[PDB]
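To keep things clear, I will list the structure first and then write my remarks on it.
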Amino acid sequence: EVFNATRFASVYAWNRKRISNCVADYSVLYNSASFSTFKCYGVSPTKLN
Amino acid sequence: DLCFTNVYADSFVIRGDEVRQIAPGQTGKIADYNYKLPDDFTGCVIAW
Ligand SMILES: CCCCC/C=C\C/C=C\CCCCCCCC(=O)O
């Protein structure tokens, strides 16, 4: 619902979505999602799991 | 101006978006399942 959305919002009207009660197993994005930029600021990536 | 003790060259081919994953403390498909750099990594990463 986030990375595979058909339509994205404009930057001046950027969309905000609440995420709650879920498991952030981002490895499922490894199959089809390729990201040019992935920068974490308040947490190290390797600890995200 | 330096001499290097144990020079090892690790060569492979990845995606353009996965070049950023070649770092000591990165996560991702390549960093987790394919090629991981040590936290105390001493060396140089080159990609073209
Ligand atoms: C649906 C959103 C859930 C967010 C939960 C909050 C924190 C979890 C963290 C990171 C998830 C996104 C990882 C994207 C990059 C994957 C690795 C890569 O390709 O380099």
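Residues displayed in chain B correspond, in order, to Swiss-Prot positions 389-436.
Per deposition record, electron microscopy, 2.4 Å.
Quick reminder: no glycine exception, Cβ is built from N, Cα and C everywhere.
Annotation of the natural variant B:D405 to N in Swiss-Prot: In strain: Omicron/BA.2, Omicron/BA.2.12.1, Omicron/BA.2.75, Omicron/BA.4, Omicron/BA.5, Omicron/BQ.1.1, Omicron/XBB.1.5, Omicron/EG.5.1; complete loss of interaction with host integrins. Looking at Swiss-Prot, you'll find the natural variant B:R408 to S noted as follows: In strain: Omicron/BA.2, Omicron/BA.2.12.1, Omicron/BA.2.75, Omicron/BA.4, Omicron/BA.5, Omicron/BQ.1.1, Omicron/XBB.1.5, Omicron/EG.5.1. Quoted from Swiss-Prot, the note on natural variant B:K417 to N is: In strain: Beta/B.1.351, Omicron/BA.1, Omicron/BA.2, Omicron/BA.2.12.1, Omicron/BA.2.75, Omicron/BA.4, Omicron/BA.5, Omicron/BQ.1.1, Omicron/XBB.1.5, Omicron/EG.5.1; May enhance affinity to human ACE2 receptor. According to Swiss-Prot, the natural variant B:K417 to T carries the following note: In strain: Gamma/P.1.
Projection of Swiss-Prot feature records onto the structure.
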| residue | record | contacts (Cβ under 8 Å, 6+ apart) |
| --- | --- | --- |
| B:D405 | variant position | none |
| B:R408 | variant position | B:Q414 |
| B:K417 | variant position | B:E406, B:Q409 |
